[PDB]
Amino acid sequence: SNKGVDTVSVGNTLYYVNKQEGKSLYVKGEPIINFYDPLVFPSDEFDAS
Amino acid sequence: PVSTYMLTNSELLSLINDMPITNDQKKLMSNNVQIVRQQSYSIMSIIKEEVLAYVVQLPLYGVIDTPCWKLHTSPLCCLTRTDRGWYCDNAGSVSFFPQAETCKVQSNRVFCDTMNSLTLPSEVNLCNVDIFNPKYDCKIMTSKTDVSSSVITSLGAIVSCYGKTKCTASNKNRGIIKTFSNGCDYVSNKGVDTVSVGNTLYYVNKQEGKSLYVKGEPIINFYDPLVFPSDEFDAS
Amino acid sequence: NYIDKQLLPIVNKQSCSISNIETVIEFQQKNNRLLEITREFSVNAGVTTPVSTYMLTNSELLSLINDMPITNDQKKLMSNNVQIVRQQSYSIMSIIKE
Amino acid sequence: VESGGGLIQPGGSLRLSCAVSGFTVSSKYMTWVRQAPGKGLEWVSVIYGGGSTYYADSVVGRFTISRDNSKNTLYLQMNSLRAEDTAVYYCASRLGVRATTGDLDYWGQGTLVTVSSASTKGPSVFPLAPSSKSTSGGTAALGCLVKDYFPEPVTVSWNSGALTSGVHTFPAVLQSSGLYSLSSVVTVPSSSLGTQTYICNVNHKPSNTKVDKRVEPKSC
Amino acid sequence: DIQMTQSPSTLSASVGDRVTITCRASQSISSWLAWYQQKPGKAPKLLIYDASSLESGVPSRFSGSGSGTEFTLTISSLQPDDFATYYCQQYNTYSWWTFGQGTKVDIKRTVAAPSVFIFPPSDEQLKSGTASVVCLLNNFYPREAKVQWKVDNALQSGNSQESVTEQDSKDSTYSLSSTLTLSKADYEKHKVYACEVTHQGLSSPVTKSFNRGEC
Amino acid sequence: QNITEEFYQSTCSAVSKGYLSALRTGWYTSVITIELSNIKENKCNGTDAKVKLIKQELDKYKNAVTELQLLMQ
Amino acid sequence: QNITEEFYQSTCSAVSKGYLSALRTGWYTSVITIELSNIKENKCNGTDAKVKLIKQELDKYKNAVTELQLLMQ
């Protein structure tokens, strides 16, 4: 049964009765930030002079 | 297979050093990653908007460095062996993979899937020498009339020339270099590049073709900086 | 001094962003064929079937077909089932350099 | 680098800890090698990147290898220690990358684990006064005798690590009284027997004693 | 499981020599044998891995060869850098790593004689009921040196213990420190304490002496 | 050269000797995860207001993800 | 759990009982069509006159479509 037994060897060849759980991998990504720069003209100082 | 997007080579080797196998298995997979991919799977497991999770599924090999062999057969006049395919030595016995799909070859190293393989005694090797091997009932395909054909093997070909048919083997430089009398002849892929059997032409060696080239020239990005003449202006 | 020290630095920063952009686009565009190939080799691990219209165009297939050592009757048969000839061909990546 | 070794009575328990710096522990296999007095190297336990753990026959079931991603340190819980487990325990891993499994090229310092009933005694440090003569090699010699301690180890440096040339710190010898004893000397120019400052620093952490005794020529 | 066995127990060779250590396997381990350097009191140093590939940054004077069951470690031009204990390691599978038992290495070199010093028991120690007189043999070769104590010119035997440091990393000489343990009752009963050092590099037996109440 | 061929006229067949093998007898799994480097819409106007690249490019994804989220059951 | 296994030593075989089935006995076809949201070249000059993204991006398509029109016969 695949409950009790996880492996069966027959001579020199190894059979795997149950799948072998493995390492867990992770690929992390950080949010990308859009930036711009608004251009403001000093009109008030200009409209007085 | 498991794409280079699903599993990079760093990560595959990362998973290989974690498999419960022997240094001799770990080293064989590192040197045939092409085949290991073609034999692996990738099943999409948990897909959320901000995170995707899939399950890779690599193959594990039971036995390694076994001696293997592959059988091609041709009519004999009429006999035709029908145990064609890959044979490998399992523990004590011999595993036999009959479909050409489930067995991958690279270089000199075969990778077979045992999911549907047959297990035979080592005495089937005695069938190649004698059809009536008394230690095994060789499955054969019979026929009450003359047949003629060829079958292109790994390193050559087999010519079943029987009856009034007219079979030959040409070479690229020398043209026809051998006519075939009624019998079973075997031709090497060194000397012969073609074998004609009647009105059908077999190709013992792959035919080199025109070489194609697609040329590309570097693309030049150009811009134009806009410069103001302040000095003439800061004077006026 | 606003035009020259403030606003021309930004117009030029933009004329540079747009060349980078226009180039990254024009790169996905001239090597469009290559990028497909290099994609489908990644997805099949180096051997793909069938021979996609990216690996071998129709122009190139007739160039190769007129060179096969075969008879005009095979040459004409392959010309009329190019769909099947693709489904029966392969593509194996041999020498991949940077 | 390790810590947490030392003496514990048979049947007691001890906890090793392997501080690793330079790389993440959660991506490489980590190992434990122990070395008996005057014997060879013996592999003990291993944890692979994916949690598979294996222990040699001698210790299986009694030891427990584990790691914690947080403190980036693999441990080695040693339960039910007998006399034969007494050795020096090294931890190791492989910095570089390949796909074979077994070689090592980062090894920790090495921590001693002693299993014995005997109590702990701090050392008695006495100065070895240089001889009344000034010949015998062109220079003269002075030193320190680290006597009557248990158990190992004791470290002896000179001038807080400054005086290094000509120094010889000898391995201890188990005296009949069950205690250890070693000597530490330094060859110094006899033109500065009373000119240069010579301070031997005896450090024996199993008993929490740190003694500084100065070696100057004798009154006579 | 596998076991590894080397030869010999200890191998002696001079500077610049060609040294060959062997390591044999009870099963064919393919190509997975690693060599290690352990200078006394230190951590093992990786020289060779996978039978033949040399770890990047270790001197190229080390070399390995072989595969299967017969492996060999060969040094082309020996150095004072290298005098230490060498270990081989099999790693044929994941589950079961086993080491060699070790090959300990010493030297041959130009003979150098010991600098003999005698040390009187400190005043801090005689007030405890036991006095320890120390005799020092600093920087000599070969390793074999002989130390004997004389109390009023009477040879002691068995109330002293010797200790010999390992071969030095630079000049490659040994040291020797013998300590004479006596009780305070036995120490002040006699006057002449001395240790006679006979050595290959000495023209004749050399004696360093002191007096009790004097110095 | 390792690989060879043997030819038997008795059976008129050819063997191909000289292969080393690997027989798959099981599976080894691994759970690979990956995260989305998510983009935040940048609020302000472009040359053409009727064009919201950042929004459309997310709905292209979101909607792709959705079509896969319907395949698991 | 519905599915179970029986093992027969008589034949040295094992059955896996407890499966419900769907046996395909024919085909159902459907003709899906889709249209191209076509771009009209916008006439004016860009930062670099030697760069016509819109035209090349169409010829990238057009020519792809053409290469498919050559596979049907």
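Numbering, chain B: per Swiss-Prot, residues 246-322, 333-491 in sequence.
The header says X-ray crystallography, 4.1 Å.
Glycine is treated like the rest: Cβ placed from N, Cα and C.
Of all Cβ atoms in the protein chains displayed, 27 besides its own lie within 10 Å of the Cβ of B:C313 (mutagenesis position). According to Swiss-Prot, the mutagenesis experiment B:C313 to S carries this note: Impairs translation or folding of the F protein.
One mutagenesis experiment named in Swiss-Prot is B:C322 to S, and its note says Impairs translation or folding of the F protein. B:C322 (mutagenesis position) carries neither a helix nor a strand DSSP state and counts as coil. Sequence-distant neighbours of B:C322 (mutagenesis position) (same chain, six or more apart, CB under 8 Å from its CB) are B:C333, B:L334, B:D401, B:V402, B:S415, B:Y417, B:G418, B:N437, listed in sequence order.
In Swiss-Prot, a published mutagenesis experiment is listed as B:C333 to S, annotated Impairs translation or folding of the F protein.
Mutagenesis annotation in Swiss-Prot: B:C382 to S, described as No effect on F1 and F2 structure and glycosylation; the structure shown retains the original residue. For B:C382 (mutagenesis position), the same-chain residues 6+ apart in sequence whose C-beta sits under 8 angstroms from its C-beta are B:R336, B:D338, B:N388, B:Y391, B:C393.
Swiss-Prot lists B:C422 to S among its mutagenesis entries, and the accompanying note reads: No effect on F1 and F2 structure and glycosylation. Close to B:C422 (mutagenesis position) in the fold, though at least 6 residues off in sequence, lie B:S403, B:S405, B:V414, B:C416, B:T434, B:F435, B:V450, B:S451, B:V452, B:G453, each with a CB less than 8 Å from its CB. In this structure, B:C422 (mutagenesis position) is part of a beta strand by DSSP.
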Mind giving me a neighbour count for B:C333 (mutagenesis position)? Other Cβ atoms within 10 Å of its Cβ, every protein chain shown.
-> 15
If H, G and I count as helix, E and B as strand, and all else as coil, what does DSSP give for B:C313 (mutagenesis position)?
-> strand
